[PDB]
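Engineer: Quick one: the structure is below, and I'll ask about it shortly.
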Amino acid sequence: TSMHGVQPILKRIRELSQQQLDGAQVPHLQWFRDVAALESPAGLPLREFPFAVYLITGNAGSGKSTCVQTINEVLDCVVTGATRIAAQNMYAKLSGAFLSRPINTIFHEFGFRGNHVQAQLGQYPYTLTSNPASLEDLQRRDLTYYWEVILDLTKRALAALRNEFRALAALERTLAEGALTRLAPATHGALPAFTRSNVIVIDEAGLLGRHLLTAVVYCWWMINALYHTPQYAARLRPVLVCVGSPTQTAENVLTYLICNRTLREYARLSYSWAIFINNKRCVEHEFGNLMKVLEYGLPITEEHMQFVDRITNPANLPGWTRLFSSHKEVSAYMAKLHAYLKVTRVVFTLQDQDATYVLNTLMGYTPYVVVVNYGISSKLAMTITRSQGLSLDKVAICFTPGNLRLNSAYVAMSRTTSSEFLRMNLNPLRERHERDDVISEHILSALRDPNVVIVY
Amino acid sequence: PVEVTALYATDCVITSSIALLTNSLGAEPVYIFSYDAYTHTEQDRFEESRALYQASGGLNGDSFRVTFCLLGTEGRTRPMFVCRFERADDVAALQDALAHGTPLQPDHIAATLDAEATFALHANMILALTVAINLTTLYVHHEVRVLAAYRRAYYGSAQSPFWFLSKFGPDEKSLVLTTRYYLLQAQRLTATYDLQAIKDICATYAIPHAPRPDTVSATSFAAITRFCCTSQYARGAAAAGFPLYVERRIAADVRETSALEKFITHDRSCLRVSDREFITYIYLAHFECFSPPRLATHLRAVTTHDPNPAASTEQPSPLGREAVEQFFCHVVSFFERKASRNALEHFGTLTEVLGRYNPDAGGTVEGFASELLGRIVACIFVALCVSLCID
Ligand SMILES: Cc1cccc(C)c1N(CC(=O)Nc1ccc(-c2ncon2)cc1)C(=O)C1CCS(=O)(=O)CC1
């Protein structure tokens, strides 16, 4: 029954997406000009891009997908994902409940394209001269770190008369007032959806770069300023709904928002943060209590340990996936599974993995593998870094000593629904393991904050 | 002048509507899938809504103003055109359409169309499309662009009946009441909730069910109008009292949830305890406030058996009072010796299983030890549920 803890969320987001900024505070087209043609980040003028943030945190299967449905059913917003798989997942989830629009990636919107994918980011230095954390300097260094794509996007936007809204505003002035420009997006479909609403709901926002929040705000204000959209005219500010799991989804938007000292004050997370502690994935006593420990940084006892006391060779393990640590190990396991099965006496062989196909649904082919034609994804094993954000039920983890983290253990062990389909190797718990107490301590301190709301 | 907001359906909807408003060709018979009824205390509302409908006949009104709306945001529904059925033949046709389910022929829509408001709510978009190119009878020159403009304006205007059946539940009551309420009365009347909330509220709206005289079930838009309109749920006491029950249930759940949440937050922001005990407290309070037995008890307390609010078979919610006996934390921790106890009654020892096996001194100590099965070695500290320092 999470349908009544969501109405405070609705109230807070609607309140935060309605406040109007001041004229001297909103960005103006002149700021984007002379910076579009600017060559080096060193010439970036100190300018503020106001924005608002609402955060949904939790663990996979916590009801974090129903809040997005509610937002995209009662509030005007653009649902957006860090990847195409996430966008498709929430499209299936929400289009199974009500009307849905094609959920485009953060790459489709924001102007990002294929040429923008490859860029020598980070080759521009930045020294934080002032008091360690300030909005001006942080935004400027986020733009500096991500300068190539920002520069190309500004050049493409301003170079490529944009009277779609101004012509209607002129007619309203001649006559109607602030009512005809609201139908402009429904007349010209070419417009980015960032023009239609200031709220951009982001799922799995913890996979996006620490530098990328400011870039999105920058390019959103860009489209709002060139097009002269009514939300920009009435001085509305971005309200991005970042939904993700900082403890699982891995220097990132979630960590930047929770851990930074001054973003916790400007964005006022305490009044705009919800914590979800439910877990529909695992529903059993022991495993549930261990995930707890692994997420909240609880001390390791001698019961949760021993609980984990109750793979490399595919000889007898049919129908399981293996979560290797390094990419080289995954390539080696591709070189082994497609070689041992050659003489198994459901495969027989024939780019994302090493190569050779396994017929377990990859059953037939003709070429047209059953299609744009022969590039498919092999899910038989995949790396722990990419393991997050997916849903599997046949995991077989393959930790290695020396580089054994608990966050990775953590990510790789909760991918399955039931612990019966769980197989492993030399145990992550015990031994020598590195811990990141910052995020767990921040989450615990948030849980001890009366201002935030918690929903099961 | 009884106001009747109606979400119609066609066999494309946008093309049919544009043709119907313009001068006619593309006019397909419209299907009134959901229809509203309102005129300008809770008991007074119930009696007014029940008298506006009729147990035997349809809507009791000499004059009818019928606003026609499609799906989209101007708002879940957006008015598409407005018609007034005042003539006796028009009133008879509206009565036969809203109750029996007969589709409205294009001639009736054209004759009863009120040009004033119908074109006053669209002249804005006509001017917008005119500006884009640089009444709407001039769309012959630019037609596909106008079609696309109204597709983008009314998102969800063209939908399949399978969509409606999947979204608004497979049951009769769920379909009619959730569809009508959620799509029209939520905006008309507070209860801006999700479709799941409305479906769950209608699920516990256990009014007396009576089998239909014939046994039929919903292919294409040829049957769903007759399936929904003639149902006993869309008329009389059920329709009159459904919004009232939704409001009452929402208020009850909100008040209980707020009462629980006050204590939950207060006895959470004041604990000077360890993090483990804090997490135990959180997961103990959420169980004490949302246990499946307690949730079922609350649902059976808030459910009603009669549409009339006067009967009020709903009982006061005991969830908060039941939580009182546990939320006595005025001060093996008290949170542990509850959590474990709690978990035992809802989940499932070495000594008993060892007694069942009577491996410490038996022959089975070597039945799995020396049998390495070819994995790894340190043998009979690379310790050996084998190869430790698996699941
Ligand atoms: C909390 C609750 C409320 C109502 C009904 C029930 C069934 C429960 N649950 C289920 C539960 O806690 N699930 C869960 C599992 C893992 C995670 C997670 N994932 C990653 O990190 N953490 C989060 C939630 C319990 O377990 C009770 C049992 C008695 S109790 O122990 O006294 C209180 C908790």
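One-based numbering along the chain as shown.
Keep in mind that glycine also has a Cβ here, set from the backbone N, Cα and C atoms.
Annotation of the natural variant A:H28 to R (Swiss-Prot position 67) in Swiss-Prot: In strain: Nonneuroinvasive mutant HF10; the original residue is retained in the structure shown. Swiss-Prot lists A:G58, A:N59, A:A60, A:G61, A:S62, A:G63, A:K64, A:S65 with the feature ATP binding site. Annotation of the natural variant A:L161 to S (Swiss-Prot position 205) in Swiss-Prot: In strain: Nonneuroinvasive mutant HF10.
Distances, neighbours, how buried they are, the whole picture for these features please.
Structural biologist: In the three-state DSSP classification, A:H28 (variant position) falls within coil.
In the three-state DSSP scheme, A:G61 (ATP binding site) is classed as coil.
Packing around A:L161 (variant position) is summarised by its Cβ count: 4 other Cβ atoms lie within 10 angstroms of its Cβ, all protein chains included.
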Engineer: Which number gives the other C-beta atoms within 10 angstroms of the C-beta of A:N59 (ATP binding site), all protein chains shown included?
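Structural biologist: Step by step: centre on the Cβ of A:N59 (ATP binding site), count other Cβ atoms within 10 Å, giving 22.
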Engineer: If 20 residues are missing between A:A355 and A:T356, how far apart are the two Cα atoms, in Å?
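Structural biologist: So the two residues bracketing the gap are 5 Å apart at Cα.
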Engineer: Cβ within 8 Å of the ATP site centroid (A:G58, A:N59, A:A60, A:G61, A:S62, A:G63, A:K64, A:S65 excluded): which residues?
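Structural biologist: Going along the sequence, the neighbours come out as A:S245, A:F276, A:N278, A:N279, A:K280.
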Engineer: Of the binding-site residues A:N59, A:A60, A:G61, which ones put their CB under 6 Å from ligand 1?
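Structural biologist: Only A:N59 qualify.
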Engineer: Would you mind listing, in sequence order, the residues at least six apart from A:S62 (ATP binding site) in the same chain with a Cβ closer than 8 Å to its Cβ?
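Structural biologist: Set apart from A:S62 (ATP binding site) by at least 6 residues yet with Cβ under 8 Å, we have A:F276, A:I277, A:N278, A:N279, A:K280.
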Engineer: Please check the gap where 4 residues are unmodelled: Cα of A:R345 to Cα of A:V346, in angstrom.
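Structural biologist: On either side of the break, the Cα atoms lie 10 Å apart.
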Engineer: Quick check on the gap: how many Å separate the Cα of A:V370 from the Cα of A:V371, given the 9 unmodelled residues in between?
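Structural biologist: Output for the chain break: 8 Å between Cα atoms.
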Engineer: Determine, to the nearest whole angstrom, how far the Cα atom of A:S65 (ATP binding site) is from the Cα atom of A:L161 (variant position).
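Structural biologist: It is 40 Å, counting Cα to Cα.
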Engineer: Measuring Cα to Cα, how many angstrom lie between A:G58 (ATP binding site) and A:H28 (variant position)?
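Structural biologist: That separation, Cα to Cα, works out to 37 Å.
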